[PDB]
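See below for the structure under consideration.
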Amino acid sequence: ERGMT
Amino acid sequence: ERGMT
Amino acid sequence: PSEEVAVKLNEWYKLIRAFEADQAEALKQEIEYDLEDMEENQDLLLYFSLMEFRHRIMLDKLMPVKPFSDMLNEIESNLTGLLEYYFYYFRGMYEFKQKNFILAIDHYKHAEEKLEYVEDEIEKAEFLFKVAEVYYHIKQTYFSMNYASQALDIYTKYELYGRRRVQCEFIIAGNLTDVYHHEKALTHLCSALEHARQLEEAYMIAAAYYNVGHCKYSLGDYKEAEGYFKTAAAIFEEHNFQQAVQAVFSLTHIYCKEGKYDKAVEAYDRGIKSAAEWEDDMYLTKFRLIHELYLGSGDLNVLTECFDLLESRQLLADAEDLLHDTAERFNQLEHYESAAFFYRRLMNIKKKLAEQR
Amino acid sequence: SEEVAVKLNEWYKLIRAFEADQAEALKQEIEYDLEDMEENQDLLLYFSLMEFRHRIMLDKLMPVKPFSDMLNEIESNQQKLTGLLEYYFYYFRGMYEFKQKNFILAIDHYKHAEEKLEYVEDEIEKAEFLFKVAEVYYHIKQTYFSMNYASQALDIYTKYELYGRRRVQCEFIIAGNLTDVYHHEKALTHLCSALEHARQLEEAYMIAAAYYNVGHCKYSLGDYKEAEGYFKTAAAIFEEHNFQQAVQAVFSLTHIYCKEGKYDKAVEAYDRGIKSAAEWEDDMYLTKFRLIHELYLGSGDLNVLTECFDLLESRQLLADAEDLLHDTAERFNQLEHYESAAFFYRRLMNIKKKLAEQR
Ligand SMILES: [Cl-]
Ligand SMILES: [Cl-]
């Protein structure tokens, strides 16, 4: 998964 | 392989 | 009045970028009310429509719900200089939100050509961040790193420690994790976490927690990462953010890898329920993938179908992670044929990711 | 004093322009001027650095089948080095480490030299530095930084209309990077321009290198039949002018024969290659020949393959190791030897991880 912003 | 220079 | 409403429109834009929903809404209602008592000014009306679009983006970020395309079509049905910049930039923001990363970049790049019309350096910093943000989601590490660094340097220079600065730290760490520099990523994340706490915004604190768990998970420390995913999931769920779906997913996934199948099932049920309420078909696909892999019979047709949906949706970074996990899982079970099958597809995905550079 | 110091800089210009005969004549003139003067450690350290750079050029033009000696002598007085000479210190040693295929060390030297790039007086000289950086970045598959440095270098040569060896080499690097991201058509366009530019230079080495790179690009594209002739042509030119690059050319030729299933030609090319590699004392290509022979012409013994990859990795040739691992994994996968395929897929993962963390 991609990190959150 | 790597290209030549 | 046409020159004064433009001033109000710019003040409205400032409030939007500062996430001042209440003040922005009051100014929005005032401007829209005053435009009804004015002559028909074309460029001025297009100015408003663009800003209303940007306004709705901000509102949905702060208060998401489970009309965007409608007002997008009206905008696209209709520009030069500043308005052309807004046109590509705001549509780029929307495409990123809709997970259309390639299109979002294309829009941003066209907007970047008109960046000379931006006099506010802080405003430019936001733009640079959004560019860095989208590059990260397609694993273009060094383009993302460069833009994120430029943005971070501006926020630091003005000592503006808001949401955007923390987000910059998130992206930098995310990029570091992608190149397996976990120690440096953690340094950025621990700074970002404290900065998030100072903002006193639950969204950013939860995101900071998730990112720490994300980094530790990549590092291999599953025990620590579990607690961070749990905390992030709880906070996001309390404030009804859609980010709770991803948080619970990562929590479910890590339970599976830890062998804690009881907790995995419990987290799975919680996750698919949340994903269904948010109508998140893509996370429903992801939940189905890991359930079949860890909690099911590992049927290759079911797995392949899930990966087919991910790839067709162009979520290549996510597919890459899950393919690696799938191949590794079959390998340790000594199902070498199935393992080789997913290693090959993992190769194909890495190539696709690289080709998009 | 300043006069001989000017000669040293004039010597540097001849070296960078690959003017071997003129560089040699001026070196001897400087040597005579140094022995007929008082004790000058500033110019003696200047000469030693420039002598090192000089030998690098000579070896490139005329390779043979005392660098370490000169290296240690310079390093013994590195505490005296400052400003310009300190720049040369890191730059020249970075160039030498690239030759020795110590890429990470070469970059570290280059980055330190880059901190003092202000001591470079003209853009053309600067362009050479930018190419060398782009060159080493390409060999560790740092595509982004390599493209950036190569583009800066190429723009300078284009701006000043300098169509020499360095410009052609910039085109090679840009094309190589494009191939690494599978933009083969864009790469081929650059290589076709580089080939004609190499022919205009009338330098056999560059023409042969151009032919190899086209073959290298087409090989990556999957056009195996076309890539054959380019590898053969390059191998012939390199051998006729006694260049060590003939080894790599024959290896790629051997490898592609193996892939096509042309085992008779593969065998002949294999014997030709290992014999050539033995003459050049090229242990790494001997290992590479051993690897592909086992994989294609042999039993495919996993222990032999593992040992070969262990050797490549121990020499930090990760880019080449990545290619051969992918080829090995896919080969076993096509042959439905799934356990062996999975084994090499994981080692491929490990190498890709190491490649990613080095950047
Ligand atoms: Cl902010
Ligand atoms: Cl040149």
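Shown for chain C, in order and in Swiss-Prot numbering: 6-71, 78-89, 93-371.
If you're wondering, the header gives X-ray crystallography, 2.2 Å.
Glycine is no exception: its Cβ is also placed from the backbone N, Cα and C atoms.
Annotated in Swiss-Prot:
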MUTAGEN   C:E87 to A  Displays a severe phosphatase defect
MUTAGEN   C:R105 to A  Shows wild-type phosphatase activity but is insensitive to PhrC inhibition
MUTAGEN   C:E147 to A  Insensitive to PhrC inhibition
MUTAGEN   C:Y150 to F  Insensitive to PhrC inhibition
MUTAGEN   C:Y161 to F  Shows wild-type phosphatase activity and sensitivity to PhrC inhibition
MUTAGEN   C:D192 to A  Insensitive to PhrC inhibition
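On the structure: features taken from Swiss-Prot.
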{"residue": "C:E87", "record": "mutagenesis position", "contacts (Cβ under 8 Å, 6+ apart)": "C:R105"}
{"residue": "C:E147", "record": "mutagenesis position", "contacts (Cβ under 8 Å, 6+ apart)": "C:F110, C:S158, C:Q181, C:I185"}
{"residue": "C:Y150", "record": "mutagenesis position", "contacts (Cβ under 8 Å, 6+ apart)": "C:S158, C:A162, C:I185, C:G188, C:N189, C:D192"}
{"residue": "C:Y161", "record": "mutagenesis position", "contacts (Cβ under 8 Å, 6+ apart)": "C:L142, C:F143, C:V145, C:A146, C:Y149"}
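Unmodelled segment: 6 residues between C:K71 and C:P78, spanning 13 Å (Cα to Cα, whole number).
Flanking an unmodelled stretch of 3 residues, C:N89 and C:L93 have Cα atoms 8 Å from one another. Filtering of the mutagenesis positions C:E87, C:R105, C:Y150, C:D192 by Cβ separation from chain A (threshold: under 8 Å) yields C:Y150, ordered along the sequence. Neighbour count (other Cβ atoms within 10 Å of the Cβ, all protein chains): 20 for C:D192 (mutagenesis position).
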